[PDB]
Structures are given as structure tokens and as C-alpha cells.
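Participant: Submitted below is the structure of interest, expressed as C-alpha cells.
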Amino acid sequence: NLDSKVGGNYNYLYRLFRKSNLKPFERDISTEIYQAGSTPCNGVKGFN
Amino acid sequence: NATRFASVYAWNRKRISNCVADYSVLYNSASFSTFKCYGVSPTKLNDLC
């Protein structure tokens, strides 16, 4: 009833993919483009 | 590599079981025009069974 917005609330963010799993009590704030799958794509999104 | 295929509604299915798959020559060989594959990467299929 508060944080929800019409058409989705894009203020908050979440990292779907990362090169490795974070340990408990660890912070990664990096918003850049990194490797998603098993093939390193060298930065900008592409190459599966 | 078959000479002639079937139609789009006549499509034939070949059962693949009890086999070992090498996907490096089917993808990284750059012998195919394009591929669109969802849910899994082409390199992951070699380490996934």
C-alpha cells in the first residue's frame, strides 16, 4: 500500500546474476554489467 | 548434415538417448548462421546432462 507504484517500482534494485555466490554478511553494490552465464562476454550485455 | 529435410508440419523427430554429446563443433565452430536458445547457455550444455 506504500512502496508499490503504478507500472512497477524501479527505485529498488536486485542483482539476478553474479559470477559467484556471496557469503553471509557480505555486500556487493556493483551495478555494472558482469558475466551472467558460463561464457565471459567482456562487459556490455550480449553473447548469450 | 542431411541432404533433404521434411516440411514444417511434416517435421521428423529423432530420439537421442544413451549418448555422449559434444557441442563444441555444433556451436563454436562458426559453421551455423545463428542460434536462439533460452534458459541455458550453449557452453553450459556440455557440463549439463
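Here chain B follows Swiss-Prot, giving residues 343-391 in order.
If you check the header, you will see the structure was determined by electron microscopy, 3.7 Å.
Including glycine, each Cβ sits where the backbone N, Cα and C put it.
In case it's useful when we look at the structure, here is the feature table from Swiss-Prot:
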type    : residues    : note
MUTAGEN : B:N343 to Q : Reduced viral infectivity
VARIANT : B:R346 to K : In strain: Mu/B.1.621
VARIANT : B:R346 to T : In strain: Omicron/BQ.1.1, Omicron/XBB.1.5, Omicron/EG.5.1
VARIANT : B:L368 to I : In strain: Omicron/XBB.1.5, Omicron/EG.5.1
VARIANT : B:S371 to F : In strain: Omicron/BA.2, Omicron/BA.2.12.1, Omicron/BA.2.75, Omicron/BA.4, Omicron/BA.5, Omicron/BQ.1.1, Omicron/XBB.1.5, Omicron/EG.5.1
VARIANT : B:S371 to L : In strain: Omicron/BA.1
VARIANT : B:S373 to P : In strain: Omicron/BA.1, Omicron/BA.2, Omicron/BA.2.12.1, Omicron/BA.2.75, Omicron/BA.4, Omicron/BA.5, Omicron/BQ.1.1, Omicron/XBB.1.5, Omicron/EG.5.1
VARIANT : B:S375 to F : In strain: Omicron/BA.1, Omicron/BA.2, Omicron/BA.2.12.1, Omicron/BA.2.75, Omicron/BA.4, Omicron/BA.5, Omicron/BQ.1.1, Omicron/XBB.1.5, Omicron/EG.5.1
VARIANT : B:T376 to A : In strain: Omicron/BA.2, Omicron/BA.2.12.1, Omicron/BA.4, Omicron/BA.5, Omicron/BQ.1.1, Omicron/XBB.1.5, Omicron/EG.5.1
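Give me the structural setting of these features: burial, nearby parts and distances.
Facilitator: DSSP assigns B:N343 (mutagenesis position) to coil in the three-state reduction, placing it in neither a helix nor a strand.
The Cβ neighbour count for B:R346 (variant position), using a 10 Å radius and every protein chain shown, is 4.
In the three-state DSSP reading, B:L368 (variant position) counts as helix. The Cβ of B:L368 (variant position) lies under 8 Å from the Cβ of B:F374, each of which sits 6+ residues away along the same chain.
Around the Cβ of B:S371 (variant position), 9 further Cβ atoms fall within 10 Å across all displayed protein chains.
B:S373 (variant position): 8 other CB atoms within 10 A of its CB, across all protein chains.
In the three-state DSSP scheme, B:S375 (variant position) is classed as coil.
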Participant: Applying a 10 Å Cβ distance cut-off over all chains shown, what neighbour count does B:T376 (variant position) have?
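Facilitator: Taking all protein chains shown, B:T376 (variant position) has 4 Cβ neighbours within 10 Å.
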Participant: Tally every other Cβ atom lying within 10 Å of the Cβ atom of B:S375 (variant position).
Facilitator: 5
Participant: If one measures from the C-alpha of B:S375 (variant position) to the C-alpha of B:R346 (variant position), what distance in angstrom results, rounded to a whole number?
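Facilitator: Between the Cα atoms of B:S375 (variant position) and B:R346 (variant position), the distance comes to 18 Å.
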